Every structure is written in structure tokens, then in C-alpha cells.
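Chemist: One structure, as C-alpha cells, below. Some questions next.
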Amino acid sequence: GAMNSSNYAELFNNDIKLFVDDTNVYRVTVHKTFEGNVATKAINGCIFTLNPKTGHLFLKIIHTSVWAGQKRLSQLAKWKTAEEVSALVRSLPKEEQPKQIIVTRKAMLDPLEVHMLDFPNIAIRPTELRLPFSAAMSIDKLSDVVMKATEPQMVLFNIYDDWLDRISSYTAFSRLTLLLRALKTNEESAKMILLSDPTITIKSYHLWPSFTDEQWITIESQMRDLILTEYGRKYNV
Amino acid sequence: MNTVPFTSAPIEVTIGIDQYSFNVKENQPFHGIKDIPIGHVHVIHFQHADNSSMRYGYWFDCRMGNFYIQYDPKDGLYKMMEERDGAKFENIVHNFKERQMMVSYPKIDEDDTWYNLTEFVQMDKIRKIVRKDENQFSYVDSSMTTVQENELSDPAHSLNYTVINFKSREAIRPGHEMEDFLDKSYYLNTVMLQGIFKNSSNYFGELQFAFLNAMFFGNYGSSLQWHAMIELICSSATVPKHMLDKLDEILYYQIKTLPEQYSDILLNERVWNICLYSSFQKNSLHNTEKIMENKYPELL
Ligand SMILES: CN1C(=O)c2ccccc2[C@@H]1O
């Protein structure tokens, strides 16, 4: 069934599961043509496939050559996402394959279900949550590797850096969603919060600054404040 | 013109014969139906006055034997029986016609409705869907489940319709996932028509039989099958032109005959709007689209 706030701790049990977000797969700029009409120009995208228990991110980079000569790209993008997720699952040893794949957008269900017919024991589930994974492309190192790609490419990251050495998966996922929600709602302010102090460094093999436990408390409070301020602005409340 | 004679009518019942129906009172002098047109299958069906639940009936072809109807007070239903003896049957029917104790199959000469609804339906294919080999006629009722329904419980009482499943390996070639899902022509033409049904007349015969079981018995699994077989054609970009014209005719007469007060449960809103307005064949069903728009614009 669908994933929501009632069954949210299920993400951190010992059944291997992956989130798949396809928001950033097909990305275009919209521009005017010489004749004054409108055209799209694609830029590189990515599939965001995340194990929320371990932090492992399988970032499949979608190079613009994928779209060359193809029609109905928004629809093709969902099928390309499903093809690549299935290819990932097939590449994993059986004991590493997920028991569930949770898609962030319901339109991914039929494409994935069809591509996963060979895996009847992998459940494909939607979610009622409004998860902020679209903001993955506001993480500088992720955006950089996507844009610099000259061909299709899979890049692996731990989206939690080393946090799991000190906190649980539940807490790490809450910290990630907070950071991503903030980046989604006001990227500039969110990045200012994270990036205001250049003497707080990011380790070459990390995505986020090396905050001490107490600095994380400060940062998390600042992100909460940002998100609530934006909320009142949106709804004049 | 053949006869389905009744031994009696001990319980009050509404009797259907194809698209017609008559009320018979408890113990009324009722000895069956005459003048049944030869050359088509037929269905004789029953709704007891005291259980508006369970409609049931018998598919038959008078060319295949001498069928009568006798009430069974143990099982509580009107049963079809074949009279081996052509002359016990003949002298009996002879009597009953003489006493004018038979209703006449009330076909209007100008009226092709029953032919139009049963054009591709053959008894031998019915008997493969409804497996009961010791009889030449086939029993169906409101509650019988389909083989497909049973995969998702008594196998002997099942409707063995051909299983159609759009999210199945049968429907989807490896490496053509998107192609075969969004354009079902492979599934229609190669898997189903060439492979399982052999020809389009057999396909249309099962589609027509499924509709009639849905309409006459409220058989839900039959309605599912009728819609699935329509959707498979409409969701195929490549369909023989002869099948498209025939489908339009087939659906037109089904929609024409459907009881207006049943369209809410017999017609699937999603299938019909997809088929008429979104699918590859949205412009190939002109007669069906016109009768649907003038009769059931609410559903669309
Ligand atoms: C046993 N019976 C038959 O032999 C028969 C044939 C026609 C009408 C009615 C009947 C009758 O009840």
C-alpha cells in the first residue's frame, strides 16, 4: 500500500528498500526561437535512487543524448527511469536487491511495474508524502557531476556523509528531509545557512559541511525557521 | 423453428428468452416457448419471484438436440434436460401446441437484434468457456466466477474466458516494455489473435458472449472480460480495418440493447472514455460513439 506518516518508521527497518525520484530526469530550459516561437533545450538530468536506511545514493546521470530524436519526452522519461532502476536491480546480487521500491510520483508506478515483471517479489509502492527529493540538484556536488557528464554515468554517494556513525537512520533521514525541504522552499537562504562560514569545511568525500553535533542543532533550528517563514509568506498566515 | 417445452411451472418466475421476457405465475398452465428461430444460439433464463438474487439460465442451439425444461424441487431451479427420444418429445410438443400452452418467440420480422448480438457466438466455443461436457447446453448464473477472477474457488463452476492482463509477461516483450504497454498491437495480433483465438471471429464471439452474460445475469467477471477485450483492441495502433468496422457494429448493438437503468453498473467509465476519446481507435467507432453520446452522455 501507499507510504505515509502512519507507516513512516518502516523506512528504517531491515527490509532493503529504495526510494526513486524522477523529478530531475528530464530537465529543460524554455526559450524563444528566432521566429519568436517557443522551444525547449534539455540539460543533463539524473535519477535519484536512495536507500534511506544506509544513505546509499545511486545517482544515474541522464545525458541529453538520451532524448535525441525522441518524441513525448516527459512520458519517455518515466520509462527511461524504470528501465534504469530495473537495470540497477538486475546488476545487484540477489541478497542486495530491494524488497520494495517506493516511487515519489504515482505516474512512475506503471512504467516501473512493467519493467519489473521479472521481479514479482519486489513490491512497487507510491507514497502520500510530499518528499523534497527534487531539491537534490541544489546540493552543489550532485549538481556539478550531473552538469559535467559527457555520457551516461552512474555515480555513488552516501547522502548522509558520516552521520550514521553518531545518529540513527531515522534521525539522519529527518535531517536530510529538513535540509532538502529548506533548499526547495528558498534555495538562496538555505545555502546561506549552510555556507555562511567558509572555515567550516566539507570533506572531499562528503556532500555537507562538517558540523559538530551542536552546530547541527543550530543549523537544523535555522532551517526550521526558514521553512516556517516561507510557509507564512505563501499563505499570508 | 424449434421449441423449448416446459413440463410445468410450479413456481412464479420471470422467464427470459434472448432479449424477451415473460412473467409466469405459480402453477400457471405454462408449457414453454415455440417458434424459436433456427440458426442462432439462444439463451433461456430465469428470475424467481421470491429471490431477485441469482439470475440463471442455459445457452443452447436447437440444432444440437431436443431440450426441455423441468422444475427440480430439491435444487430449487428450472433445469434444462435433453430428450433423447425424438418421438416422446414430438408427441408431447404436438399436444402442447394443440392446447396453445406455449408462448411464441416474439420476433419482429424487421428486427435483427439477436443476430447482431450473437453473430460470432458459436455453441462449441461456449462449451469450452463453460465446461460441462455431459450436456449440449451450458448453464450460467449471476455468481459464477471467471478463471482470471479465481487466480486473484471451485474450478468446475468457472467461466474459462481467455485471460487478458496488460501488466503481464504474456503482454510485454522483454526489451519492448514501453512500446508494448503503450501500443498493445503485439499482444492483440500475435499473442491473442494469431496464437490463442486463431481468428477475429472467435475473439468477437467470446466478447459477445461475455457481454450477454453480463447483461442477462449481472455476471461481474463477464463484464470485466467484455471491457478488457474492447480495451485491448482500442489500445492497439495496428488493427485490421475489417475488425474495426465489425467492432463498431458489435458495440453499437450491445449499447442499443442494454437496459438504461443498468448502464451505471454495466459500463466502466474509464474504459469507455479512454476507448472513445483517448485511444488509438478514438475515431474508428463512429456508430458506437454516436449511440453512447445520445444515450449515456452522463457516463462520459
Ligand atoms: C421427461 N419429459 C420429457 O420427456 C419431455 C419432453 C418434452 C416436454 C416435456 C417433457 C417431460 O417432462
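Counting begins at 1 with the first residue displayed.
We read in the header that X-ray crystallography, 1.6 Å was used to get this structure.
Cβ coordinates are placed from backbone N, Cα and C, and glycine is handled just like the others.
Sharing the feature lines straight out of Swiss-Prot:
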MUTAGEN   A:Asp21 to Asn (Swiss-Prot position 1853)  Reduced growth at 30 degrees Celsius. Strongly reduced growth at 16 degrees Celsius
MUTAGEN   A:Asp22 to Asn (Swiss-Prot position 1854)  Reduced growth at 30 degrees Celsius. Strongly reduced growth at 16 degrees Celsius
MUTAGEN   A:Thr23 to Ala (Swiss-Prot position 1855)  Reduced growth at 30 degrees Celsius. Strongly reduced growth at 16 degrees Celsius
MUTAGEN   A:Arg105 to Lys (Swiss-Prot position 1937)  Severely impaired growth. Reduced growth at 30 degrees Celsius. Strongly reduced growth at 16 degrees Celsius
Chemist: Would you please pick out, from the mutagenesis positions A:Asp21, A:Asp22, the one with the fewest other Cβ atoms within 10 Å of its Cβ?
Modeler: A:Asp21
Chemist: Counting across all protein chains shown, how many other Cβ atoms sit within 10 Å of the Cβ of A:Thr23 (mutagenesis position)?
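Modeler: A:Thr23 (mutagenesis position): 20 neighbouring Cβ atoms within 10 Å.
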Chemist: Determine, to the nearest whole angstrom, how far the Cα atom of A:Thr23 (mutagenesis position) is from the Cα atom of A:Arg105 (mutagenesis position).
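Modeler: It is 8 Å, counting Cα to Cα.
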Chemist: Compute the C-alpha separation of A:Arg105 (mutagenesis position) from A:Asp22 (mutagenesis position), stating it in Å without decimals.
Modeler: 8
Chemist: Within 10 Å of the Cβ of A:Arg105 (mutagenesis position), how many other Cβ atoms are there?
Modeler: 16
